[PDB]
Protein chains: 2
Amino acid sequence: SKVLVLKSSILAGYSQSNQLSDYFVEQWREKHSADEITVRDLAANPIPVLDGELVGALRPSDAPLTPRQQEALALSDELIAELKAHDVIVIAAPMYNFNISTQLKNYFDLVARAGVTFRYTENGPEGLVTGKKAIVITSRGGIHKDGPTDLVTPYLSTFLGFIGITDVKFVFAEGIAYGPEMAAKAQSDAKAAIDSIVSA
Amino acid sequence: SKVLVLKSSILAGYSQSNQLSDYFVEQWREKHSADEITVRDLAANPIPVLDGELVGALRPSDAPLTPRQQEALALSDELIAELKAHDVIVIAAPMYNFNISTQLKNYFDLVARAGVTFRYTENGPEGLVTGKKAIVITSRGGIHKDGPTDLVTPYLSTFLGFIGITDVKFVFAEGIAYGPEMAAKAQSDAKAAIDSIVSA
Ligand SMILES: Cc1cc2nc3c(=O)[nH]c(=O)nc-3n(C[C@H](O)[C@H](O)[C@H](O)COP(=O)(O)O)c2cc1C
Ligand SMILES: Cc1cc2nc3c(=O)[nH]c(=O)nc-3n(C[C@H](O)[C@H](O)[C@H](O)COP(=O)(O)O)c2cc1C
């Protein structure tokens, strides 16, 4: 089995979601030591913003590409081939200003291509990234789970389902900003959630 | 009064949300010819991505800022002063991959600052951008309104409410990708909605 781990926090070593993702990788290596694990850090190695030039590479028209466009198409091809090559997809999704981090958003914007990761049919869209199992590790300062201020969870569920990844489990670490006690309990509960996932 | 218009599409003159925003401005200048109108195009003049460095300017620590951090702080202060200086806020919010555009998101990430545009109190968050009225002009390829795939609408309501802009009117232009007839009808209906808003 091959595991891809996507890190998207801007807080580096202090990141709650990067710490839980590392715990995830540690546990998986112990319990399934034959599996290869690939870790991509979307903050350390940023994906460019999808602008008018880059959208012209992914939704091309009848003209030669610019060198920048060609480079963005190569990066997009590389990210998609990596996504399709792996079985278990662990996505670190910190909440910043009620959304996912731009670092993760830029990744998703290069991964979503018609005829590559999805296509529209007469019955609606069909996802082309098939047979995957995803785990979202999502950290928040406050408590939002199951309430009107959590658009991150349904958004991730919607975008992932769109490209074909409909088996998604969520690990939450909420209330981090209430203090070190609340954060430690949040981390211990998340680690126990990760344990059940790794041991299944 | 003073109207601020924020454009966020990556499609330039072909933008459906930009065309509707221009129509809004035209109608506003006819019905309210004394009002000041400011247009900021977040794609033509892009805001930087909130990364580790920039978050250190917005959420500072006990050390001198870098040149780049000082520059980003000055840009954030400019965008916030501009937001607070206008009474009516028009936001063109095209949907890309079930989210807002990164061009718009980068704007929000620089505008959301503790003690400046919001603060946390014992009774929860309180917005500091007060007395405003907003109009969201949001274009989509498909039909999403009032269904589970529209996370853009509640996200904008939530984010705008958080900084204090609770009075928000949504204008939709959906179904653009079904073809020229459907797009024509979308524009026609959205312009009618804009006419009611402006003439009220
Ligand atoms: C730029 C910024 C924006 C944030 N916005 C929110 C917010 O919208 N809601 C929330 O509950 N916490 C918010 N937080 C708190 C983070 O969600 C919390 O620190 C979480 O652990 C971040 O995950 P990370 O440590 O892996 O980066 C924000 C933090 C930062 C850095
Ligand atoms: C990068 C890209 C992603 C898109 N993703 C979606 C999608 O998630 N759902 C949808 O209904 N339309 C999607 N569309 C269609 C646009 O929402 C539609 O073209 C809309 O008119 C864009 O607004 P604009 O013309 O002002 O840029 C997408 C278009 C592009 C360029």
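What you see of chain B is 2-201, where the numbers are those given in Swiss-Prot.
This deposition comes from X-ray crystallography, 2.1 Å.
Placed from the backbone N, Cα and C atoms, the Cβ positions cover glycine too.
Per Swiss-Prot, FMN binding site is recorded for B:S10, B:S16, B:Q17, B:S18, B:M96, B:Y97, B:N98, B:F99, B:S140, B:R141, B:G142, B:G143, B:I144, B:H145, and the stated evidence type is experimental evidence. Annotation note: B:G142 (FMN binding site) sits in a coil segment as assigned by DSSP. Neighbour density for B:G142 (FMN binding site): within 10 A of its CB lie 16 other CB atoms from the protein chains shown.
Under DSSP, B:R60 (mutagenesis position) is assigned to coil, being neither helix nor strand in the three-state scheme. A sphere of 10 angstroms centred on the C-beta of B:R60 (mutagenesis position) encloses 9 other C-beta atoms. Among the mutagenesis results in Swiss-Prot, B:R60 to A has the note: 27-fold increase in the Vmax value for p-methyl red reduction. The residue drawn here is the original one.
Among the mutagenesis results in Swiss-Prot, B:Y121 to A has the note: 10-fold increase in Km for NADH. Does not significantly affect Km for methyl red and p-methyl red. The residue drawn here is the original one. A strand conformation is recorded for B:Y121 (mutagenesis position) in the three-state DSSP classification.
B:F163 to A appears in Swiss-Prot as a published mutagenesis result, with the remark: 10-fold increase in Km for NADH. Does not significantly affect Km for methyl red and p-methyl red. Counted within 10 Å of its Cβ, the other Cβ atoms near B:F163 (mutagenesis position) come to 21, all protein chains included.
Nearest by CA distance to B:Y121 (mutagenesis position), out of the binding-site residues B:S10, B:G142, B:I144, is B:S10.
In this structure, B:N98 is the one among the binding-site residues B:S10, B:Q17, B:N98, B:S140 with the smallest number of other Cβ atoms inside 10 Å of its Cβ. Once Cβ contacts within 10 Å are tallied over all protein chains shown, the binding-site residues B:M96, B:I144 are led by B:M96. When the alpha carbons of B:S10 (FMN binding site) and B:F163 (mutagenesis position) are compared, the span between them is 23 angstrom. Cα spacing between B:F163 (mutagenesis position) and B:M96 (FMN binding site): 21 Å, rounded to the nearest whole number. Close to ligand 2, meaning a Cβ under 6 Å from one of its atoms, are these of the recorded positions B:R60, B:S140, B:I144, B:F163: B:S140. Applying an under-8 Å Cβ distance to chain A, the recorded positions B:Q17, B:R60, B:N98, B:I144 reduce to B:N98.
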